[PDB]
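Below: the structure, in C-alpha cells.
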Amino acid sequence: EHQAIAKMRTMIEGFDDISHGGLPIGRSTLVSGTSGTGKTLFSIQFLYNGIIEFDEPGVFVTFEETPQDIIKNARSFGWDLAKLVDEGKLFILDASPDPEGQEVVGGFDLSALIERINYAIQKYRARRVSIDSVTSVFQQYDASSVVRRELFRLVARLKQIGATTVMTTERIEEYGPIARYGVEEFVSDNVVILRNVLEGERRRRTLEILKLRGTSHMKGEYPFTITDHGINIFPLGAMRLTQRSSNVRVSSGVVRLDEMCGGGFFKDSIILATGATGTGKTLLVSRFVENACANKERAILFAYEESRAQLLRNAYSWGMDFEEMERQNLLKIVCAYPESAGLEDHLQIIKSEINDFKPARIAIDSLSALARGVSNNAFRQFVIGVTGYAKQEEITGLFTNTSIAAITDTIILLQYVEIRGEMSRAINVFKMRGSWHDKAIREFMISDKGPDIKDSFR
Amino acid sequence: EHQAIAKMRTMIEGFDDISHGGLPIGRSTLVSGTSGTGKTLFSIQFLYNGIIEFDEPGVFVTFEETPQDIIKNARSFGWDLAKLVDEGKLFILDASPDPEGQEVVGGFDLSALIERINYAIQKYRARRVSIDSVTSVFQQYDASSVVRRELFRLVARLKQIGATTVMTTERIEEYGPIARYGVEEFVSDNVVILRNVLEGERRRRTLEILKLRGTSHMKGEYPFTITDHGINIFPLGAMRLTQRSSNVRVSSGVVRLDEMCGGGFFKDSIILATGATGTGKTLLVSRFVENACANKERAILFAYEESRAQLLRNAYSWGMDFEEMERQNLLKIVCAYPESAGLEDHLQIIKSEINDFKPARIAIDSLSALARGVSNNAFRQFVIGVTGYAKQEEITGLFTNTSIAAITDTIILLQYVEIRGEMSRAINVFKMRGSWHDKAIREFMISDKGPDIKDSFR
Amino acid sequence: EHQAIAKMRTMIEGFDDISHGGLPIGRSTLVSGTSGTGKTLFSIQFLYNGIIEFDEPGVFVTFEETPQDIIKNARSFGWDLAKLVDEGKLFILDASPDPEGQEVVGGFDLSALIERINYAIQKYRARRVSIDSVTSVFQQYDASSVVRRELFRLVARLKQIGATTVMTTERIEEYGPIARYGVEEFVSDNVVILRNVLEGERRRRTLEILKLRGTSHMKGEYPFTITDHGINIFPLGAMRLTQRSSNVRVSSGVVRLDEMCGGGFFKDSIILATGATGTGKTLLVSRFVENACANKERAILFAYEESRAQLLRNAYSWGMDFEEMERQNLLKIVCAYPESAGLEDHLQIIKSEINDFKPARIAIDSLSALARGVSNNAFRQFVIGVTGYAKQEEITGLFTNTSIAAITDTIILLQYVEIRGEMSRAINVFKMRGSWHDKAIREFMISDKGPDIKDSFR
Ligand SMILES: Nc1ncnc2c1ncn2[C@@H]1O[C@H](COP(=O)(O)OP(=O)(O)OP(=O)(O)O)[C@@H](O)[C@H]1O
Ligand SMILES: Nc1ncnc2c1ncn2[C@@H]1O[C@H](COP(=O)(O)OP(=O)(O)OP(=O)(O)O)[C@@H](O)[C@H]1O
Ligand SMILES: Nc1ncnc2c1ncn2[C@@H]1O[C@H](COP(=O)(O)OP(=O)(O)OP(=O)(O)O)[C@@H](O)[C@H]1O
Ligand SMILES: Nc1ncnc2c1ncn2[C@@H]1O[C@H](COP(=O)(O)OP(=O)(O)OP(=O)(O)O)[C@@H](O)[C@H]1O
Ligand SMILES: Nc1ncnc2c1ncn2[C@@H]1O[C@H](COP(=O)(O)OP(=O)(O)OP(=O)(O)O)[C@@H](O)[C@H]1O
Ligand SMILES: Nc1ncnc2c1ncn2[C@@H]1O[C@H](COP(=O)(O)OP(=O)(O)OP(=O)(O)O)[C@@H](O)[C@H]1O
Ligand SMILES: [Mg+2]
Ligand SMILES: [Mg+2]
Ligand SMILES: [Mg+2]
Ligand SMILES: [Mg+2]
Ligand SMILES: [Mg+2]
Ligand SMILES: [Mg+2]
C-alpha cells in the first residue's frame, strides 16, 4: 500500500519471477540444502551475473574448498573466474584451514573472519558477499543454543556494513528440519531451501522460498535443473499473446481431412490425436510433418517409442522418404527414450531443440509413453509447460495419445469397429475451437499411399 | 561450454556410461553402503582393470582383512592377484591390527598411515589408490565433528600427491543418511551409494552417483548384479540400428498364418501372442521354434511354466520330436522357474544364453508368469531390456502373454467364442508395423497335426 | 571361473541347497535373531549331524544355560547328547557364571575363554565350534566401538586355530539393524539372519543368508519350520522328472466324464475343479477317491471345510460307504481346520501324511478355504510347493476351488444356469494338456446315485 523494500536482481533464469524482483538489498539470505543439491554454484552464479551485467564487484568466502578447485569447477560451465580475479573485480577469500597444523578454538568471527571480510569489502568496493558453508565454523562445538548468538552477530554486522549476503547451510534429511541445529531459520531474514528428493528410483530438484520479511514472494516448491549454463528454474505466468489470427489456417497433410475441420488447423493451436494401439496415429504424425516441406518450412518430430531406422522404414513403406527431406534440413528427428531421464530434463531438451532449429511445426509422438511410471502432478506440469511454450512461440503442435482434453484445441478420435467378423476403423473430428468440424463419423483405411477417409456409418 | 575435467576409465561394465567417461583424475570418491553390498570388490575391480588394460600400478590399503584372505576371495572370480604382487604391479598395504596387543589412540594419519601410502606410491609409481573401510580408524572416538578434519586432511593430502582415490564407508540403514556420522558426503568430491534393499522377501542391488563436482552424470538408481566376472551394471541407451531390412521377412511356422500377416514375420521384430488360457499359445511357440530347424538355424526356448519332459510329451503329441532337433544342436531348452531368482538375474541368464548359443530365434514363454508378484517398474525395466537386446542382435523374438503393446510390432489375438453350447476358438492378426495384416477374424482348431485356421465368422 | 572356497556340509534339511554346499571351512558365521527364533538349536543340530554322519567331534560353548538343561532340551527332539559326551565326541564347555559371587571386569577372551577353547580343540580333535550368545560377554560395557576389536580378535584367533565356527547374536527389532551394536555384521565373514515376524495375528519363521565372502548363495528370505526332528527349511528347485508317460491314463470316478476328457485323467497331472457354491465339487472329489479302491490303491482326502461325520453322512447319502473302504486301509481322512495353523504347517502336514501313507491319489478339498485371510505370496508358495511335491512323487492330484490356472493341467468348470424359473447346472471340460477334451457344454443332475451328464444346451 506504501513504499516497499528495494531489491537486487540476481539474473538467475527464473528466480526473479519467484521472489518478485530479486533479493532484498542489505540483508542476509540462507540457502540450505543437503549434499549434492546445488547450493555452492548458486552463490557463484549470484556473484558472476552481478559482475558481468551490472558491474558490481563481489567477494567469495571459502571454508572447505581451495580457490583453484573452485575456478576449475566453474570452468566447466563456460565462465572464467581467473580473468575476473586478475581484473580485480572478484576476490576469492580463503578461510579454509591447513591440511596439517594445530588449533585452539577454531578462531572467531570478529577476531579475523569479519575483519578480513570488511577489509576486502572496503578495498574492492564490493556489493555482494557470498559466505559459503557457515556450518563449517560452528561445527567444533555441539552447542545448538550457542550458535544462535554467533549467527546473529554475523548477520547484524554484515547488515551494518550494508551488503547483500548469501549464506549456505547443510541438512541431513530431506523433509525434516530446515538446517542442522534448528536455529538459523529464526535468525536470517530470508530462507531458501533446496531439495533433491528421491522417489520411485528417480531424483527431482526443487526450489522454495520459505520467508522474505517485509515483502511478498511465491509459496511452494518450484523445479529447477543444473545445466551447462547453470541453474535453470522454471516459473509460471502467461505473458501477452497474439492468438487473434483466425485466418492463417494451415493444412494438415490429408486434404480429405482438411475438407473436414473447416479448412485446416489453425496456425497457433494444439492438435490431439487419440485412439487405441495400431489405429494409425503415427501415420497422421508423418503426414503432418511431411506436409511442411511442400511449403519450405521447418519441422521437428520427437519420437519416444520408435527407433528412427524403423521410422524411416515405415515411412518409405508409406511413400514418404524422410531421408531426402532430412538432407535439405527441413526435418529433424530426435529419437529419444522415455526412461533415459525425467520429464523435467525432457522438457528442457524439447525447449533447447525448438530454440536451436526454429521450426514452424512440432509433433510429439506418444505423450502416453511419457506418462508411464511418473506421478500425476509432474506429468501435468510437463504438459502445461510444453503447451505454453508451443503456443507462446506461435508453433503448430500435434500430440499423440494412446487410449489434457481441456487444454487442446482440436481432438481427432480414432477407433476400431468390428463389422461382420472384420476389424475396420473410423475417424471423427471430436471438437474444435472456432470452426465447424463435420460432425459425421467416417471410416478410413491405411492403404499403400496413406489414409483414405470413406463414406459414413449409416 | 568450455574445457572439462579429465576422467579415468574404470573399465567396469556399465559404470563408464553412467558417470560419462569414468572417475575424475586426482580426486577422491566415497563408496558407502551397508553390509554385504559389494563395496569391497568394487575397489578390487577398479585396481585390477587398471592394471590389466592400461598398465597402471596401484596400491590397496586394508584395515580389517589380511592380504591372504583378500587374494583367496579374489581367486573365486577368476583373476589372480598373487602373480601381480610378484610382478611388482600391485601392492597390498596392511594397516589392520594385531589380534593381541595394546594401543594408545590408534595411530594417526600423518604419523604412519599417509607416510607409508606416499612411500609406496613413490616406490611402485602407482596411479590408483583404494583405501578400504576408512570408518575402521575413526571408530575409536564417537566424535562426529572431529572426524571432519581427519577426513578432510586425508582427502587434501591425497589430492596433493595427485592420485585417483576410492574410499569405502559403512551404513546402518538403507534409506537414511549417506554414512554413519553425516559428515563424509560434505567432504568428498564424489559420492557413490550402493543399496541392497529388501522388499517383498526379495533383495535387489542398485547403484547411484550422488554428486560429481564440476562435471555431469546420470541421476537416480541403476540396478547391478554380482556375477562370476564381477559387478555387471545395466545401463540404458540406444546405439546405432540396422532396422531398415523390410525384405528379409521370415516364416512363422504356420504357412496359413503366413498367407495372412503379409508374407511372414520381419526378421528383426518382436511378436506378441496374447489370449486366455487353453487357447493354444505354446502350440504357436512350438511351431515358431520348430520351423527354424528346417532352414538349419539355431533357436532357444525359455520355458517358465512347464517341466521340459512335459514339453517333450506335448510336442510328441503334436508331432514335433524335439529330441531329434535337440540332438543336432539346433534347439536348446532352458526349463527355469519364475521364483527361483529375481528379474535382473533372469535377464542376465537370458543374455548369457543368447551370447553362448548365438541363435536366430528367441521364444520366451509366458511373460505373464514372470510378472506375478514383482513390482511394476522392475517388470517394465525387464521387458525393455529383453526387447532392446533382442532388437540389437538382429534376433526374431516371440513373446507369450496370458490375459508391452506399444513396444511389440505384431500382435496375434486368441480367444474363446461360445457357439451353440460349445466353446470354439478364433485367431486375429491385431496389428502389424509395415505390412498388410488380413483384418478378418477366423477360427482355428488344435488337431493332431497342429492349427488349422478355417473361414470367417460372418 | 577358477578354484573356489571349499565348504562343509551341515546336513540340515534344506540349508545346503541355499548356501551352495554348506558353510565355508575355517571361517566364522553369525546367526543373529530375536528371542524365541530358533538359533540355539541351529548350533546344536550343526554339531550333532557333524558327529553322526561324517564322524567329526565338536565343542559347544555356553554362556547362559547349564549343560544339563541343554541335554534335557535336546532330549525332546529324539537325539541324545549324554551318550555322545560319554563317548568323548561332544564336549559341552561351560562359561556361564555362578548364581552368587563377585566379578572384576567379567574375564577376557585370551585370559581363559579362548585358552580353554583351544585346549579342548587340541584335546578332543574337534572340527566344529559353536559359540553361543557372544553378546553375553560384551554386555557389561555399553561401548559399541570397543566390542569391534573384541569380536575381531575372537574371529581372527578362531581362524588361526582353523575350525568352522558358528556364533549366535541377539536382536531387539525384526526389520531394524542386524544385531544390537551395529558392528558384528561388518566383522564376521558370513551372516545368517532369522526372523519370527508377526503379521495379521500369525507368526512366520524365515531364514536368510546376508553375505558369504568369496562364494555365491541365494538371496532373500526362505521359510522354515521347527518340528520334532529339528529345523526343516523349504527350498526350491526342480530335479529330474519322468513326465513322459502319456499312456497310463487313469479313470476319473465318473465313466461318463471319461468318454469325455480323452479317455481319463493322466496319472501324473493336476486336476482343478472350479465353480460356485452348492454346485457339486465334493461329489466329484468323492467319486475320484472312491474309484481308487476298485483297483486296490491308496488315497487320501484332505478336508478343510466339512466335519468328518458329515462327510460320512453325505457319502452314505450318495451311496459310497466310506467306512468300509477306511476299514481296509485304502482310504484316509485327515479332517483338519484352516485357521488351526499356518500355510507352512499345513504343507508340512500334507507332506508328512503323503510320505507316511504312500498313496496313489491326493484330493485336497477347497483350496479357496486355505486362501482366506492369508497373504497372496504365502498362498502362492503353498500352491507351488504342493503341486511340485505331487508331480514329483508321481501322484494324481485333484484340487477344488470355489468361485493357479497356469499350473494345473486340466480344468473342469461347473456352474448354474437359470432355465424357465429353475436353477439347473452344467459341466464343461475347459482345458487339457495333451488330449482332446470334448468342447461341448452339457448339463448334469445330482441324483441319489451320483452325477448324470445329460445332452447339450443347443
Ligand atoms: N556441468 C554440469 N552439468 C550438469 N550438472 C553439473 C555440472 N556441474 C556440476 N553439476 C552438478 O551440480 C551439483 C554440484 O553442486 P555444487 O557442488 O555446486 O554444490 P553441492 O554439491 O550441493 O555442495 P556441497 O558439496 O557443499 O554440499 C552436482 O549434482 C553435480 O553433478
Ligand atoms: N504398407 C502398409 N500397408 C498397409 N497397412 C500398413 C502399412 N504400413 C503400415 N500399416 C498399418 O500401420 C498400422 C500400425 O499402426 P501405426 O504405425 O499407423 O501407428 P498408430 O496406431 O497411429 O500408433 P503407434 O505408433 O503409437 O502404435 C497397422 O494397422 C497397419 O495396417
Ligand atoms: N563369486 C561370487 N558370485 C556371486 N556373488 C558373490 C561372489 N563372490 C562374492 N559374492 C557376493 O558379493 C558380496 C561380497 O561383497 P564384498 O565382500 O566385496 O563387500 P561387502 O560384503 O559389501 O563388504 P563389508 O563386509 O566390508 O561390508 C556378497 O553378497 C557375496 O555373496
Ligand atoms: N493331441 C491333442 N489333440 C487335441 N487338442 C490338443 C492336443 N494336445 C493339446 N491340445 C490342446 O492344447 C490346449 C492346451 O493349451 P496349449 O498347451 O496349446 O497352451 P496355450 O493355451 O497356448 O497356453 P498355456 O502355455 O498357458 O497353456 C487344449 O485346449 C487342448 O485342446
Ligand atoms: N520339540 C519341539 N517342537 C516344536 N517346537 C519346538 C520344540 N522344541 C522347541 N521348539 C521351539 O523352538 C524354539 C526354541 O528355540 P531355541 O531355544 O533353540 O532358541 P531361541 O529361543 O531362539 O534362543 P534364545 O532364548 O537364546 O533367544 C521355541 O520357539 C520353541 O517353542
Ligand atoms: N441325496 C441327494 N439328493 C440330491 N441332491 C443331493 C443329495 N445329496 C447332496 N445333494 C446335492 O449336494 C449339493 C451340495 O453341494 P456338494 O455337497 O455337492 O458340494 P460342492 O458344491 O461341490 O462343494 P462344497 O462342498 O465345497 O460346498 C446340493 O446342491 C444338493 O442338491
Ligand atoms: Mg559446496
Ligand atoms: Mg505412434
Ligand atoms: Mg568389506
Ligand atoms: Mg505357453
Ligand atoms: Mg538360546
Ligand atoms: Mg467341497
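Swiss-Prot numbering applies to chain B: residues 14-416, 430-484, in that order.
Cβ coordinates are placed from backbone N, Cα and C, and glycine is handled just like the others.
Among the features that Swiss-Prot reports, Mg(2+) 1 binding site is placed at B:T53. The number of other Cβ atoms within 10 Å of the Cβ belonging to B:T53 (Mg(2+) 1 binding site), over all protein chains shown, comes to 22. In the three-state DSSP reading, B:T53 (Mg(2+) 1 binding site) counts as helix.
Per Swiss-Prot, active site, proton acceptor in CI (KaiC 1) is recorded for B:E77. Sequence-distant neighbours of B:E77 (active site, proton acceptor in CI (KaiC 1)) (same chain, 6+ residues apart, CB-CB distance under 8 A): B:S109, B:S146, B:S149.
Classification of B:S146 (mutagenesis position) by DSSP places it in coil, neither helical nor stranded. For B:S146 (mutagenesis position), the Cβ neighbour count at a 10 Å cut-off comes to 21, with all displayed protein chains included. Among the mutagenesis results in Swiss-Prot, B:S146 to P has the note: CI hydrolysis rate halves, increases period of the circadian rhythm by nearly 50%. The residue drawn here is the original one.
Under its mutagenesis entries, Swiss-Prot includes B:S157 to P with the note: Shortens the period of the circadian rhythm to 21 hours in reconstituted KaiABC complex. Increased endogenous ATPase. Higher CI ATPase activity, clock speeds up. Taking the Cβ of B:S157 (mutagenesis position) as centre and 10 Å as the limit, one finds 14 other Cβ atoms among all the protein chains shown.
In sequence order, B:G27, B:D30, B:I31, B:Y235 constitute the residues six or more apart from B:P248 (mutagenesis position) in its chain with CB-CB distances below 8 Å. Under mutagenesis, Swiss-Prot gives B:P248 to L with this note: In kaiC6; induces a low amplitude phenotype and decreases the interaction with KaiA.
In Swiss-Prot, a published mutagenesis experiment is listed as B:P248 to S, annotated In kaiC5; induces an arrhythmic phenotype.
Among the features that Swiss-Prot reports, ATP 2 binding site is placed at B:290-296, B:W331, B:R451, B:457-459, B:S461, B:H463, B:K465. Annotation for B:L296 (ATP 2 binding site): spatial neighbours B:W331, B:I472, B:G476, B:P477, criterion Cβ-Cβ under 8 Å with sequence separation of six or more. In the three-state DSSP assignment, the secondary structure recorded for B:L296 (ATP 2 binding site) is helix.
B:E318 (Mg(2+) 2 binding site) falls within neither a helix nor a strand when secondary structure is assigned with DSSP, and so counts as coil. As annotated by Swiss-Prot, Mg(2+) 2 binding site applies to B:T295, B:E318.
The annotation that Swiss-Prot gives for the mutagenesis experiment B:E319 to Q reads: Strongly phosphorylated, arrhytmic in vivo. In sequence order, B:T295, B:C348, B:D378 constitute the residues six or more apart from B:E319 (mutagenesis position) in its chain with CB-CB distances below 8 Å.
A coil conformation is recorded for B:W462 (mutagenesis position) in the three-state DSSP classification, outside any helix or strand. Here Swiss-Prot notes a mutagenesis experiment, B:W462 to F, with the remark: Loss of stable oscillation in presence of KaiA and KaiB.
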Whole-Å Cα distance, B:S461 (ATP 2 binding site) to B:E318 (Mg(2+) 2 binding site), is 33
Looking only at the recorded positions B:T53, B:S157, B:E318, B:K294 (ATP 2 binding site) has its closest CA neighbour at B:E318
Spacing of the two Cα atoms, B:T290 (ATP 2 binding site) and B:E318 (Mg(2+) 2 binding site), in whole angstrom, works out to 12
Recorded positions B:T290, B:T292, B:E319 with CB under 8 A of any chain C CB, in sequence order, are B:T290
Taking only the CA atoms, the spacing between B:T53 (Mg(2+) 1 binding site) and B:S157 (mutagenesis position), expressed in whole angstrom, is 24
Of B:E77, B:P248, B:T290, B:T292, B:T295, B:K465, the recorded positions whose C-beta sits under 8 angstroms from some chain A C-beta are B:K465
Whole-Å Cα distance, B:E318 (Mg(2+) 2 binding site) to B:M458 (ATP 2 binding site), is 28
Here the Cα-Cα span from B:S157 (mutagenesis position) to B:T292 (ATP 2 binding site), rounded to a whole number of angstrom, reaches 65
For B:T292 (ATP 2 binding site), the same-chain residues 6+ apart in sequence with C-beta under 8 angstroms from its C-beta are B:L440, B:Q441, B:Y442, B:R451
A correct count of other C-beta atoms within 10 Å of the C-beta of B:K294 (ATP 2 binding site) gives 22
Note: among binding-site residues B:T290, B:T295, B:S461, least Cβ-dense neighbourhood at 10 Å is B:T290
